[PDB]
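Chemist: Pasting in a structure now, in structure tokens, and then I'll have a few things to ask.
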Protein chains: 2
Amino acid sequence: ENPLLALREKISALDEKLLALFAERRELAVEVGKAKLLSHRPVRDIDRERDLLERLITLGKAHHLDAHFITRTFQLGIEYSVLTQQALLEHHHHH
Amino acid sequence: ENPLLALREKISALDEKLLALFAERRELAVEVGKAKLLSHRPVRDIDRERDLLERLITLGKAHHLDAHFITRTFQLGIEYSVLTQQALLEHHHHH
């Protein structure tokens, strides 16, 4: 009974759930972009971004996840949300 | 209400679920490392890592998630799992 096969299948299941949450996070970024456009609020606030990241680092430490790994991972997520919101603004200004 | 406040709270809930899955993924990495040691597979398999990443990119595209974002995010995740498995092999000094 090769125990590696069952473990790799559980990791694949976990990775599919991560992708589904990434997709949901992107839908939310679109909604944020829309609300900002309706509210005339800018996309970027680098103080907001940095404070968000500090909070994620603290929540991560409760799970014993390395601060550096959390920083790098969530910097990607924040950047992707911002790119998504900016692309939304940019599309509607092309009219 | 201010619709941005509800959206940012849903994004925070989503980020807490991501952290929980990151934690679970790390526990699984430890189990994989153990099983490899018991099975005499080497701790690193760079072909496995590269093939996994390609699969995740394709599953991501089905969710309309950018390939570059997927690539960068899962490169971090895979590296984190691998460092964990290597540390377990190295701790075989104590074992």
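We number each residue from 1, going along the chain as drawn.
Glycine is treated like the rest: Cβ placed from N, Cα and C.
Checked Swiss-Prot, it gives:
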{"type": "BINDING", "residues": "A:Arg8, A:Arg25, A:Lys36, A:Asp45, A:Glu49, A:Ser81, A:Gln85", "note": "substrate binding site"}
{"type": "MUTAGEN", "residues": "A:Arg8 to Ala or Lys (Swiss-Prot position 11)", "note": "Important decrease in catalytic efficiency and affinity"}
{"type": "MUTAGEN", "residues": "A:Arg25 to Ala or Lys (Swiss-Prot position 28)", "note": "Important decrease in catalytic efficiency and affinity"}
{"type": "MUTAGEN", "residues": "A:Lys36 to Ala, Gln or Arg (Swiss-Prot position 39)", "note": "Important decrease in catalytic efficiency and affinity"}
Chemist: Fewest other Cβ atoms within 10 Å: which of the binding-site residues A:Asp45, A:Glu49 wins that one? Let me know.
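Modeler: A:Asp45, out of the binding-site residues A:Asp45, A:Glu49, has the fewest neighbouring Cβ atoms within 10 Å.
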Chemist: Which residues of the same chain, at least 6 positions away in sequence, have a Cβ lying under 8 Å from the Cβ of A:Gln85 (substrate binding site)?
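Modeler: Non-local contacts for A:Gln85 (substrate binding site): A:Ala29, A:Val30, A:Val32, A:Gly33, A:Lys36, A:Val43.
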Chemist: Report, in whole Å, the straight Cα-to-Cα distance of A:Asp45 (substrate binding site) from A:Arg25 (mutagenesis position).
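Modeler: Their Cα atoms are separated by 18 Å.
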Chemist: Within 10 Å of the Cβ of A:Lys36 (mutagenesis position), how many other Cβ atoms are there?
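Modeler: Neighbour count, Cβ to Cβ under the 10 Å cut-off: 19.
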Chemist: Based on the record's binding annotation for substrate (A:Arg8, A:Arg25, A:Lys36, A:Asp45, A:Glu49, A:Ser81, A:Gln85), what whole-number value in Å is the widest Cα to Cα distance?
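Modeler: For the residues that bind substrate, the greatest Cα distance is 41 Å.
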Chemist: Roughly how many angstrom lie between the C-alpha atoms of A:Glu49 (substrate binding site) and A:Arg8 (mutagenesis position)?
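Modeler: Distance (Cα to Cα, whole Å): 34 Å.
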Chemist: Using a Cβ-Cβ cut-off under 8 angstroms and a sequence gap of six or more, which residues of the chain neighbour A:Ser81 (substrate binding site)?
Modeler: A:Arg25, A:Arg26, A:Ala29, A:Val32
Chemist: If you count the other Cβ atoms within 10 Å of each Cβ, which of the mutagenesis positions A:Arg8, A:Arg25 comes out on top?
Modeler: A:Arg25
Chemist: Translate the DSSP assignment of A:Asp45 (substrate binding site) into the three-state scheme.
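Modeler: Note: A:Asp45 (substrate binding site) is coil by DSSP, not helix or strand.
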Chemist: Whole-number answer please: how many Å between the C-alpha atoms of A:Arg8 (mutagenesis position) and A:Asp45 (substrate binding site)?
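Modeler: On Cα coordinates alone, these residues lie 40 Å apart.
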Chemist: Going by Cβ pairs closer than 8 Å, show me which of the recorded positions A:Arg25, A:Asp45, A:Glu49, A:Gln85 neighbour chain B.
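Modeler: Out of A:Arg25, A:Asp45, A:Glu49, A:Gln85, A:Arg25 lie under 8 Å of chain B.
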